Amino acid sequence: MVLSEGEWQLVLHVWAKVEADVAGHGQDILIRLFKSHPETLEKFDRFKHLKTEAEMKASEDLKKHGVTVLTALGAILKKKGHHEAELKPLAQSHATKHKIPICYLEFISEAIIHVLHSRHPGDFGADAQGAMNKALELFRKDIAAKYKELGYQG
Ligand code: HEM
Ligand SMILES: *[C@@H]1CC(=O)N(C)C1=O
C-alpha cells in the first residue's frame, strides 16, 4: 500500500498541531489507550501500578514516555513511508523485549485517531482522518512484516 503526497500532507498538517504541545497530546493518547483497553497497561511494568486517570495525568514519567512515543511516531510519519531505518529498532524492541501484539498497535492507533478527532476538528476532518488511518495502517503492516522476520507472531 502507498499513500499519495496529498494524503501525507493531511497527515503532516495535523501532526504540526500535535507538535504545538506533544507532551499534552501524548498524555491524552496513552490515557485513552489505558482506559479503552486496560490490558495494554499491563505491558508497562513502569506504569501498571497507576490506578486512575488522575494518577496517570500526574505522572511526570508517563508524560516523558508519551513524548518519546509521539516523537518516534512523528519521525516515522515524516519519512512518508520511507521508514525502514526507523522501524528496525522499534520492531525489535516491541517484538522481543516488550512483547506487544499487533492488536495493541491497532489499539494505540485507535487512541491516536480519537484524540486527534477530539482536539483537531480543523485539521482532522474526514479526509484527514482517512489519510492518518492509511498512514497508521502502513505503519502496522510494515511493523507486522518485521515482527515475522524477527520470529514474533504478533
Ligand atoms: C505508535 C506505536 C508505538 C510507538 C511509536 C512506540 C514507541 C516507543 C519507544 C520510542 C519506546 C522507547 C524505546 C524502545 O523501547 O523501543 C517504547 C517503549 C515501550 N513501549 Fe512502545 N510504542 C508504540 C506502541 C506501544 C504499545 C501499544 C505498547 C503496549 C501496549 C508499547 C509498549 C512499550 C513498553 C512496555 C516500552 C518500554 C517502556 C519502559 O519501560 O520504559 N508500545 N515505545
Ligand atoms: C490481541 C489481543 C491480545 O491480548 N493479544 C495477545 C492479541 O493478539
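All residue numbers here begin at 1 and follow the chain in the order shown.
Recorded method is X-ray crystallography, 1.8 Å.
Cβ atoms are placed via backbone N, Cα and C, with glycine included.
Per Swiss-Prot, nitrite binding site is recorded for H65. Annotation comment: Swiss-Prot describes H65 as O2 binding site. The feature heme b binding site is assigned by Swiss-Prot to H94, with experimental evidence given as support. A natural variant is reported in Swiss-Prot for this position, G122 to A, and the note states: In metmyoglobin.
Sequence-distant contacts of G122 (variant position), defined by Cβ-Cβ distance under 8 angstroms and a gap of at least six in the same chain, are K17. All protein chains shown were included, and the count of other CB atoms within 10 Å of the CB of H65 (nitrite binding site) stands at 17. For the residue listed as 'heme b binding site', the count of additional Cβ atoms within 10 Å of its Cβ stands at 23 [all protein chains shown].
According to its DSSP assignment, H65 (nitrite binding site) is helical.
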